[PDB]
Protein chains: 4
Amino acid sequence: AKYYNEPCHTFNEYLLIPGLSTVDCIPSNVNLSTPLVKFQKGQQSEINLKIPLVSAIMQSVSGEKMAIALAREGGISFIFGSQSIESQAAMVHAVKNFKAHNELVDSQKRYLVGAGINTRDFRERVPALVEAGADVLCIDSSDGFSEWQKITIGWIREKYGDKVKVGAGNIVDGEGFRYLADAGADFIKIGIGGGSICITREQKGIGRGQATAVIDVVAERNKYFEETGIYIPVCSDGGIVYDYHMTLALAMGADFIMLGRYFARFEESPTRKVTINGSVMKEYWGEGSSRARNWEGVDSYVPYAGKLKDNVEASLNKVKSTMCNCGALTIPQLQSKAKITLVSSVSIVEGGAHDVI
Amino acid sequence: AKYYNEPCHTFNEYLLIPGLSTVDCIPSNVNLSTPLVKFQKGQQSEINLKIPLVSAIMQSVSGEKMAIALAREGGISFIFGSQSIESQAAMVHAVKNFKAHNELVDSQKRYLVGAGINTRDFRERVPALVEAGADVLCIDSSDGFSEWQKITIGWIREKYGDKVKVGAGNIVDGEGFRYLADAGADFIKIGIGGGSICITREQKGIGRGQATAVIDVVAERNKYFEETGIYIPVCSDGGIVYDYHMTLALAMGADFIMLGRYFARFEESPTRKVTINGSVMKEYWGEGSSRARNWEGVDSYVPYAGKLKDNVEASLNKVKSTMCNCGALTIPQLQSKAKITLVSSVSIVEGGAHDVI
Amino acid sequence: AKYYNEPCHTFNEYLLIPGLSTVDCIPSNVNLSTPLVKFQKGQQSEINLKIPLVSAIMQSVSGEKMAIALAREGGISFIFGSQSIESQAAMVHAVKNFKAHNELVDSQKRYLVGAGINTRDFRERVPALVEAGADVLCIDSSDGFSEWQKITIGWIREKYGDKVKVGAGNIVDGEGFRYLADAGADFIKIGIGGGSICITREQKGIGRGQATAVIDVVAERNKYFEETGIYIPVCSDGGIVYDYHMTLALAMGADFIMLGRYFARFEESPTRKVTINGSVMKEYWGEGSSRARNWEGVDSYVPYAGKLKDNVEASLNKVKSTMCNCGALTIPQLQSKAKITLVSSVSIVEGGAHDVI
Amino acid sequence: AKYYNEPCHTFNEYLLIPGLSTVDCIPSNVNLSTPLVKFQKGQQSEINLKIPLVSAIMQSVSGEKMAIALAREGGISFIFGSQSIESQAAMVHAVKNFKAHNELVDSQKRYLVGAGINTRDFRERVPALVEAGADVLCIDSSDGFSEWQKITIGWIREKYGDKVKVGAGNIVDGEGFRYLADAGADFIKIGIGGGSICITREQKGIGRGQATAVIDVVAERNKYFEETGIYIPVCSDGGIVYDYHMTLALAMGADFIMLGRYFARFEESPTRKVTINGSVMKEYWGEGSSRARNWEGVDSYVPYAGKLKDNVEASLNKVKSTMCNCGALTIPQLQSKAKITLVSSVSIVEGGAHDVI
Ligand SMILES: NC(=O)c1ncn([C@@H]2O[C@H](COP(=O)(O)O)[C@@H](O)[C@H]2O)n1
Ligand SMILES: NC(=O)c1ncn([C@@H]2O[C@H](COP(=O)(O)O)[C@@H](O)[C@H]2O)n1
Ligand SMILES: NC(=O)c1ncn([C@@H]2O[C@H](COP(=O)(O)O)[C@@H](O)[C@H]2O)n1
Ligand SMILES: NC(=O)c1ncn([C@@H]2O[C@H](COP(=O)(O)O)[C@@H](O)[C@H]2O)n1
Ligand SMILES: [K+]
Ligand SMILES: [K+]
Ligand SMILES: [K+]
Ligand SMILES: [K+]
Ligand code: NA
Ligand code: NA
Ligand code: NA
Ligand code: NA
């Protein structure tokens, strides 16, 4: 077997060390634009998010309401594919024809929307999603290091060339990244085991600390870019617990972030808002739960947070403020200048409130 | 004294990183056969289990019912030797003559069964077990790095040559492995302190993290094979808490796994099924407890799990699925291709369900 | 991004190993004097504290009463600047004209006092503080690695030359130290995230273990001194939980220590003494709490400790005793001779009371 | 300041890995004799304990009854010196004249006994203890790296030559050992902060993990022996929680072990046996508690264990059994052959009972 020199680490084990903050860096001047799909050296991506957040490919997260609400703020949603082809295409169509500052739209001013696909019924599902107006697709899987994803991407390329964009994943190391890169993926998703509703141990025991996974994949992605001139955006998927984890993921090299729990708490998520003992909650279940995969996972509740807009603004304002502490006005600048330290196992306590009531 | 460069680690500190999964790897095509006794380069073992699981040499685990139930699924039980010679031989005889898909049997279609022996009354116990029809024997001890085991194996070789198979142990490092290998053991058992009912600290303070023990012994076993052309199967004994620990043990190099608690929960274990406050439990005590060694250990209860068959199928289906994630269709292929990472002390939390009710 | 070879550590992870204690080292012979502002090689600081403790620039800590009480014992307070310019100058004036063994005073025998300033209204606030009689100033910020601090110090130098002393901060590494050193700071404050009422994670995720921060900054400060002949005193700000942490901070190289919670517990702090369920407490809130910054932080209570005098004497007696264990009669000697070890993550338990009721 | 490459570790972080156990190693053949005072290469110590245990220099542990009970089993007690010179000499006299298999006695068949002394009144206390018949003395201090101990030992040598034996300590590193070795100590005590009733953090913050301290001192002691031909026995004082910690301390190089809590639980300790809510306890307080030092520490209770004899036999039987697992028939052989591993921070759980009720 193959072993590694260091153990893997998660986002909670890292902190950012400030860099020189100049007079021109104030939160309002920070640009959070980021590429969504691959491009060549010297070019710009054909699709750029206005904010680095995308909603998870989950029944309890990315419905039509979510897709519209997020696109309005500059991000994009990936309508879940764990439903009939007709039902998914209907949601995509509804988002693209909803209009019949930071909004993410196409040349026709329609909100952009993505859709998840599987390695099984893609020959029928992909055409339907394309006709419905899907702007980008993404193969939804816990282990993207599979010949099945290569086959799926291959079929798409042979039928649509590079006109149809498709992300692939998930992978957690350089080898997995390279395999999907060579396969033709437009963006690669990183993360196995980090999800809030994913209990690795009680399952297959496959995974890797999210921080280590991102750092490793990003190194391989940068090596790949230098070798081929092709820049492939990567997505840190899962493991975001606190707002600063967003800043860390981006600083470590991720172009954008995929979140489930974070968005499930909003009014726009497709789940039911239920009031339990005085506390308004929202349902949240993983795609691996029996409650979903049958149309491996856990079913739960998340505290109601209200409308997406206000929460995203608050989260990103903190990200922007932190970026200025690090001397960065853009994500690429943050990825270049960030100083990231690991924190001791025997600590973390000093970081939070201590010795006070 | 002699010290080591790194601290020892247990199974809970590791995770598997996926490899390339090909279209031909589906759980149903995975072969879990594995060698039980030593053989020379170019040969196959005289005894191959159909599944890599064997039941512990314990009064509360391996009785005749267990031996039949496990052999039926492809594994083998080691009838406890902590009973009279006549009583143990009777159980072996009963299993071998019970018949008077994955079943593990001899050339006469009779279920295979093993039996534990001690370094004290072997001159009388071994002959009885052989006559009763025992297919394999195993010296039962917490510290197999003993001249007593060499003497026992020597007596068996001098009286039966290589016709009677005998495992030895337990050891936790290369030196212990080599000593028993040179002594003539047919397979060597690994593990001291990892058992669920073994409290190292409150005892002698001897032991080693199970993962480190397996990894070290396997390295020595492979070195031994290259030097002598002799391949000696090794058994990871104890420390299995979750199904994925099985996959890890095998990936680290163990040919098969010995479990106590896992099997004690089944209907076929020889202990009493007792109902406590609405919960059906099964008794489970270690061989070191006063309740047993007198015909150092703890006496306890384990949740009733039902029939062995359904539980083993579920566990192994998960192992097979994980093997496919790692690109392995067989155990030897898994041992060659597995990518195994240690996880941070400051983590493991991200791995399970978090920040959700 | 830039990474580090080792994770950061906090004070609780360290212990001091005794050195040779001579017959002349008794607590009463220990000198705790220390420089407050920069000077050149061969010179002495223009301001030397008689004890290495200064009170935090906080509304709930450094009022006029605190400043007088601390100066009387040899330390200095930094009157909070989170109030009107007129109100702050009034407190400074009151301390300087209060008289109208270890007392810290000027050439006119008046108690010394400091005052915090911000990078916004300094053109008006600084002149007022100078006229009021402020002996030293200090820019109050969580991230001192800013062009704003360079501008502020520059304005002060251009208007007052080196006659007005001004500390800057906070920083946590060599780069931040060097930036403020070159900018002209008279002393540099170290620490981000360590404060008792600062919850890093629930904020920006910026910071560094206090011990590592001090050690790193001190190394850079010593390198700077060797290069330029300029010695810049540094202050360890925040993270002090136990008295021995004071000894550690000083041993690691800090010239003095800034504390908030420690002083808030005293009768002289400007907060209200409230009795809760039989326990007398004192209010304590961070400068980042809404309760303060509006004239990011937490509001709380700290156990009443009584008068400052008796508590400081007790704390420093322990520091002096420990210094003698280390063979040091002065702080510089402690910084040169201290033997400091990190303690295992798997321990710390042996250090406290254990296995006894 | 001086730093170290590795953090310090405690006994709970280590486990012993078995070595070859021969047929001649059974508990009853294990010899636990060990030297108490220094000797030259090729010689034997003038005083050899029959068991490697000595009772702490504490009011709540080593009284006349304890000294007699322990000497009867082969160990020695150090009558506390935190009492009047007359009172301490009386206890020593009573033990030496009490008679007016493994018993530790002098040439006159009288039980051996030790006595603690301080660096203050030794000019009067030492003569009294010598006349009373003390067999060995030991300077009692938390930080033995002091000129005061050198002076004390010097006075003893000048007045009695090498006829009066005197141990010194405590120290935790090679430098401290060497200082006391050159000063003339007959044996050196190791340990600061490990005591069960010693709360390092709430005090001076001085100390070192006991395991690391012993290992380091032993290395220096062996280097010293090779340089001068003088072998100085060392004592591991404090930190023993479990019986196996005894085996570890000895395996790491300590010639004998000093314990407080362990002995306080016995009928022979001088404290009161009190019954609390159905549980018989014994009082136990440190020498640093106000309750003692006035004729820094904690006052507590320890579960009654009964007579010393039966408990010591049980503890040492386990030590002997473990020694045989390691292939050692004597302490020196154990120190030469022991294989000692550190255990992961993320573990230790596997070592104890787990996943069972
Ligand atoms: N285990 C499951 O049932 C399940 N369902 C979704 N997921 C993963 O978790 C991610 C969401 O993580 P989180 O809630 O944001 O921490 C998804 O984008 C996906 O990669 N896991
Ligand atoms: N300490 C005891 O009393 C005792 N009895 C059995 N054992 C060990 O524990 C193993 C079972 O571990 P577990 O229950 O499967 O974790 C046995 O195969 C044996 O090696 N230990
Ligand atoms: N986060 C806040 O609201 C806040 N207010 C003050 N502080 C920091 O905490 C320090 C006090 O730390 P402590 O209470 O002594 O641990 C201050 O000197 C300052 O650097 N932080
Ligand atoms: N801190 C105290 O008040 C005190 N009193 C005794 N001690 C130390 O603790 C040792 C006993 O440790 P323990 O109880 O056996 O863990 C003593 O031999 C001594 O070195 N410490
Ligand atoms: K900055
Ligand atoms: K795979
Ligand atoms: K000392
Ligand atoms: K052995
Ligand atoms: Na904090
Ligand atoms: Na998880
Ligand atoms: Na302690
Ligand atoms: Na165990």
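Here Swiss-Prot sets the residue numbers for chain C, with the shown residues being 2-101, 222-416, 431-492 in order.
Determination method: X-ray crystallography, 1.9 Å.
Using N, Cα and C of the backbone, Cβ positions are placed for all residues, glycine too.
Annotation comment: Swiss-Prot describes C:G20, C:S22, C:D264, C:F266, C:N460 as K(+) 2 binding site, evidence class experimental evidence. When other Cβ atoms within 10 Å of the Cβ of C:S22 (K(+) 2 binding site) are tallied across all protein chains shown, the result is 22.
Less than 8 angstroms from the CB of C:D261 (NAD(+) binding site) sit C:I58, C:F79, C:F81, C:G82, C:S83, C:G237, C:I238, C:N239, C:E408, each of them six or more residues away in the same chain. In the three-state DSSP classification, C:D261 (NAD(+) binding site) falls within coil. Positions annotated as NAD(+) binding site by Swiss-Prot: C:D261, C:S262, C:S263, C:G312, C:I313, C:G314.
For C:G381 (IMP binding site), the Cβ neighbour count at a 10 Å cut-off comes to 27, with all displayed protein chains included. Taken from Swiss-Prot, the feature IMP binding site covers C:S317, C:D358, C:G359, C:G360, C:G381, C:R382, C:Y405, C:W406, C:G407, C:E408, C:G409, C:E431.
Classification of C:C319 (mutagenesis position) by DSSP places it in coil, neither helical nor stranded. Long-range Cβ contacts of C:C319 (mutagenesis position) within its own chain (separation 6+, distance under 8 Å): C:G359, C:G407, C:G409, C:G432, C:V433. Annotation of the published mutagenesis C:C319 to S in Swiss-Prot: Has less than 0.06% of the wild-type activity; the original residue is retained in the structure shown.
The active site, thioimidate intermediate feature in Swiss-Prot is assigned to C:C319; the stated evidence is experimental evidence.
Ligand 3 lies within reach of C:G409 from the binding-site residues C:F266, C:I313, C:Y405, C:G409, C:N460, judged by a C-beta closer than 6 angstroms to any of its atoms.
Classification of C:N460 (K(+) 2 binding site) by DSSP places it within a helix. Neighbour counts of Cβ atoms within 10 Å were compared across the binding-site residues C:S262, C:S263, C:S317, C:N460; the minimum falls on C:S263. A separation of roughly 14 Å, to the nearest angstrom, links the Cα atoms of C:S317 (IMP binding site) and C:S263 (NAD(+) binding site). In sequence order, the binding-site residues from C:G20, C:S22, C:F266, C:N460 that place a Cβ under 8 angstroms from a chain D Cβ are C:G20, C:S22, C:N460. Cα-Cα distances to C:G312 (NAD(+) binding site) place C:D264 within 10 Å, out of the binding-site residues C:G20, C:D264, C:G381, C:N460. Neighbour counts were taken as the number of other C-beta atoms within 10 angstroms of each residue's C-beta; across the binding-site residues C:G312, C:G314, C:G359, C:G407, C:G409, the minimum falls on C:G409. In this structure the C-alpha atoms belonging to C:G20 (K(+) 2 binding site) and C:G381 (IMP binding site) are separated by 31 Å.
In this structure the alpha carbons, written CA, of C:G314 (NAD(+) binding site) and C:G381 (IMP binding site) are 13 Å apart. When every Cα pair among C:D261, C:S262, C:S263, C:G312, C:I313, C:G314 is compared, the largest distance found for this NAD(+) site is 15 Å.
For C:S22 (K(+) 2 binding site) paired with C:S262 (NAD(+) binding site), the C-alpha to C-alpha distance reads 41 Å. Sorted by the number of other CB atoms within 10 A, the binding-site residues C:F266, C:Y405 start with C:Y405, the lowest.
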